[PDB]
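All remarks here apply to the structure that follows.
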Amino acid sequence: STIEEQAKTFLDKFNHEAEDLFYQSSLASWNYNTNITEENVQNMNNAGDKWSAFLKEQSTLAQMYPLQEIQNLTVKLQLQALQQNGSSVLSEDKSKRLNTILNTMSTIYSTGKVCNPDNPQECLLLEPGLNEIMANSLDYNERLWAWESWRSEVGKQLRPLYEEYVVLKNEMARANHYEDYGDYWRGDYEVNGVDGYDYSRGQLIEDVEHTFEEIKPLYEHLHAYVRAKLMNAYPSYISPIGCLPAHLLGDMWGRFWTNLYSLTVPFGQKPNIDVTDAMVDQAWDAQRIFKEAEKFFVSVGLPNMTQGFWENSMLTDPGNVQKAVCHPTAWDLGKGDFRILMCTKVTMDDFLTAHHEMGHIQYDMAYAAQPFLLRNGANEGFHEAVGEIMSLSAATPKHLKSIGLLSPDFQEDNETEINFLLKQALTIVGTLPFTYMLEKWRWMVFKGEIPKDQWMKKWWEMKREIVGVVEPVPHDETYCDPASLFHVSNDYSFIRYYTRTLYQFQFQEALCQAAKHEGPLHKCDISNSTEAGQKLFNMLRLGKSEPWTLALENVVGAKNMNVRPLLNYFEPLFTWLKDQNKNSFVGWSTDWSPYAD
Amino acid sequence: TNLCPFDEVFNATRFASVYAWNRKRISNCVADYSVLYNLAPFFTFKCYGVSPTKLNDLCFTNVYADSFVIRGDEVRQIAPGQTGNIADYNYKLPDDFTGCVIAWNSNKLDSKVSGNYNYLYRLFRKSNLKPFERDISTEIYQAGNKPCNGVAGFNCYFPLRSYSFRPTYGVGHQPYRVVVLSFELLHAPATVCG
C-alpha cells in the first residue's frame, strides 16, 4: 500500500516481461549477425522497435513512482536505469533531427569515399585499405596522404554537422537536470545513497587527473624510446627534442601502437612467443580453442559452460554462400542462453581472445540470478576489464607450458619478457593518454569551455601537451579532427577504455595475491588455484545491484580507482626503459613543427 | 493385477499450467512406483516421511497425482517450507508433506521454436496460498490505492503472466514437467499396493 511495495510489483512485472521481449529482439539480431539476408534484416528491425517502443511505454510508467521516498537500494538502482527519459526529453521536430543525424554520421564514417587527386582512376575503401596502409607502409609522404585525406574528406563534412550535435546533445542533458552532456557519460560512475562509498560525477575528472599524473613518467619513457627507435626509420622527419608526428603511430588515428612493434622491437634476435606454428602441428581445431579456454575457467572455480553453448553458437565461418559478420562480440541473448560468435582461426591472437570472450560470458553467467535492469557490469568499463584479465593470464609462458602448446624445454632469459612487456606497453600504456585526451576534449567541448573559432586550437594543443603528438599539416577550423573515429562518430562513451586498463591490472594485483604468486605480475597465472576464483565470483555475481566502488573493495581492498598495480605490472619494463634512455632527451617541448619550413 | 493409471499422468500429451494444476485421484488399483524410479526414464525424485525402498511395502488409500509444468530454477520451490514465486502464489506443499516430486526435463515435446505462450504462471496475489490450493482467477491485482474496475492500466496489473518456452534457453529456463504424489491415510480401506 506504500510506494516501496508499488515499485516492487511494477518491477516484478517488468522483469519478466522484459525477458520475453529482450530475447525476441536479441535472437533476431543474432540471426542477422549469422545470416546477412535482406529477408532477415527486416526481422531485426521488426524485433528492434518492439523493444524500443516497449521501453518508451515502460519509462513513462516508471516516472510516476518518485525516488524521493523509495528506501530499498535495490529498487532505486533499478528505477534509476528506467526513469531516465533518454533521448525523448526534446520536442517533436527537434528530437527527430537527432535521430536522422546519427544515421548520416554513422553511414558517412563506414562508407567514407576518399582517394588521391594525383591518381583518381582507382580509389579506396577503409578496410582492406587505409587500415593496411598504417601497417606495412614505412614512407613519410605516402602515409601523409593516407592520414590527411581522411581528415579532409570525412572530417570536412562532419565539422558543420557536429556543431549542431553539441548544441543538441546539451539539450538532451540539461532537461535531465545535468550540467552538460559530459555529465551523462560520467553518470554511469555515479554512486549516491550508500554510506561511505559515494562518488559524484565531478569527482571522476579529478580521479583520472590523479591517475594519469602517476603514469606520466611511464608513458614519457615510452615516448623517449619510440622516438629514439624511429630515428633510424625516418632520418630527417622526426626531431629528437620534439614530439612524434601523427601519421607514423601505426594506427588510423593514434590510439593503439600495436603496429609499431616491428620497427621498435627491443630484441629481434630472440623469437617472440607464438604458438601459431604449434597449434597447426597438433591438429588443433576451432572446438579445441574453446575447449581449453574452458579448462582455464573450470580450473579457477567458475561454473562450467552450459549445454546450449556448444550447440547454438557459431565458431567457424560457414562457407562463402552466406555472409556472417564475425567481429568478435559475446552475445548474452538472455534467459539462460549465452552463445558466442567469432570466426575463430588457428592463430595465437585468435586463441587469446577466446579466453577474453568467455570472460564476458562467465561474468554474464554469474549475474543471471539478478533482476533484469541490473544484468550489466558494475560500470560501462567494467565488463571489458573482467574479460581481458582472463586473456592476460592465458598469454603467460607458464600457462602455455601447461596446455601442450609451448615446448617442454623452453628457455626464458631476462631479455625475453621485455619483448613481451613492450607488446603490452604499446597496446595498453600508449592508449592511456589517447583515451584521456579524447575524453578531456569531449568534456571541454560539452561544457562550453571553447567556442566555434577555438574548437580545434584546443585539440592539437591538447595533443602536443598530453599525448606528445604534433599534427604534420597546419589544420584550420574547417576540419573536426576527433570526428574521424569509431567511438566519436557513432556516439559511444570513450572513458570506458581508460577505466578498463586501471581495473584489468588492479584485479590482477588482487587475484595473484590470492593465488599465492611469487614473482612479478606478468608471469602470474590464476588457473589451478580456486582461492582466486571465489574472490572474483563475489564481484561477478553482483552485477549492478551493488555499486562499482564496493565491487572494487570486494576484490582489491580499495574503494577508489588506483594506478599503482598498473605501474607494478611494468616494473621490469620501467627499469629497462631507464637503462637505455641515457643518450636521448626525456620529455618534449610544444615548439616543434614539421610544417615549420 | 491391474496397474494404476500412471500412464496418464506421466506419458500424457499436454500438462496443465501451474495456476490450473489438475488433481487426479488415483485409486482402486495396484501401483508400481518402482517402475518409474527404477527405469529412471525420469529424473529427480525426492521424498520425506516415505522412501522408495519402503514404498512398495506399506500402502495408502488415495494417492494424489498433481501434475504441472514450471521452469528450471523453480523445481527447487516445489518442496516443503519453501518460499518464492511458484511456492507462494501457485503451488505450496505443506510442512508435513509425505510424497515426492518427479521432475523431468521436457524440451523436446513441450517447447516450440519462436514462442510457446500456452503455459501461464501466477506472479501477483493478494495473499499467500494455503497448502494444496488452486486459484483459477483472472481478476486484476490491485496494487494501488485506486479501485480499478477491470481494466489493467496503471497499478492494476494482470495476475497471470505467460511462460515463454524457446528450445534454446537453458537448463535454467527449460520446461520441467513436475508431478507430485501426495500420499495420505483415512478410515477407508487401503487399496493401492501389491
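Numbers in chain B come straight from Swiss-Prot, and the residues shown are 333-526, in order.
A Cβ is built for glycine as well, from the same backbone N, Cα and C atoms used for every other residue.
What Swiss-Prot records for this protein:
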type	residues	note
MUTAGEN	B:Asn343 to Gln	Reduced viral infectivity
VARIANT	B:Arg346 to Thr	In strain: Omicron/BQ.1.1, Omicron/XBB.1.5, Omicron/EG.5.1
VARIANT	B:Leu368 to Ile	In strain: Omicron/XBB.1.5, Omicron/EG.5.1
VARIANT	B:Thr376 to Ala	In strain: Omicron/BA.2, Omicron/BA.2.12.1, Omicron/BA.4, Omicron/BA.5, Omicron/BQ.1.1, Omicron/XBB.1.5, Omicron/EG.5.1
VARIANT	B:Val445 to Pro	In strain: Omicron/XBB.1.5, Omicron/EG.5.1
VARIANT	B:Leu452 to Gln	In strain: Omicron/BA.2.12.1
MUTAGEN	B:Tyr453 to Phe	Decreased HLA binding to NF9 epitope. Increased binding affinity to human ACE2
VARIANT	B:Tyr453 to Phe	In strain: B.1.1.298
VARIANT	B:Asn460 to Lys	In strain: Omicron/BA.2.75, Omicron/BQ.1.1, Omicron/XBB.1.5, Omicron/EG.5.1
VARIANT	B:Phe486 to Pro	In strain: Omicron/XBB.1.5, Omicron/EG.5.1
VARIANT	B:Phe486 to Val	In strain: Omicron/BA.4, Omicron/BA.5, Omicron/BQ.1.1
MUTAGEN	B:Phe490 to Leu	Increased resistance to neutralizing antibodies and human covalescent sera neutralization
MUTAGEN	B:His519 to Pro	Increased resistance to human covalescent sera neutralization
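Take the Cα of B:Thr376 (variant position) and measure to each of the recorded positions B:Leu368, B:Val445, B:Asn460, B:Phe490: the nearest one is B:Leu368. Within the group of recorded positions (B:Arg346, B:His519), the Cβ with the highest number of other Cβ atoms inside 10 Å belongs to B:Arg346.
Among the recorded positions B:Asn343, B:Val445, B:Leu452, B:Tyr453, B:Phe486, the ones with a Cβ under 8 Å from a Cβ of chain A are B:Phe486.
Of all the variant positions listed here (B:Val445, B:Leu452), the one with the fewest other CB atoms within 10 A of its own CB is B:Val445. Sequence-distant contacts of B:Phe490 (mutagenesis position), defined as residues of its own chain at least six apart whose C-beta falls under 8 angstroms from its C-beta, comprise B:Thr470, B:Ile472, B:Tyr473, B:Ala484. B:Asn460 (variant position) and B:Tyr453 (mutagenesis position) are 15 Å apart (CA-CA, integer value). Across the structure, B:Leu368 (variant position) and B:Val445 (variant position) place their CA atoms 30 angstrom apart. Taking a C-beta cut-off of under 8 angstroms and a sequence separation of 6 or more, B:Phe486 (variant position) has the following same-chain neighbours: B:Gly476. Ranking the recorded positions B:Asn343, B:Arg346, B:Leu452 by the distance of their Cα atoms from the Cα of B:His519 (mutagenesis position) places B:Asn343 first. Counting only residues at least six positions away in the same chain, the Cβ atoms of B:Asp420, B:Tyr421, B:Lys424 sit under 8 Å from the Cβ of B:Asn460 (variant position).
In the shown protein chains, 15 other C-beta atoms lie within 10 A of the C-beta of B:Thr376 (variant position). The recorded positions examined here are B:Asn343, B:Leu368; by Cβ neighbour count within 10 Å, the least packed of them is B:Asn343. Distance from the CA of B:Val445 (variant position) to the CA of B:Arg346 (variant position) is 17 Å. A distance of 21 Å separates the Cα atom of B:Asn343 (mutagenesis position) from that of B:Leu452 (variant position). Other Cβ atoms within 10 Å of the Cβ of B:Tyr453 (mutagenesis position) number 23 in total over all chains. In the three-state DSSP assignment, the secondary structure recorded for B:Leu368 (variant position) is helix.
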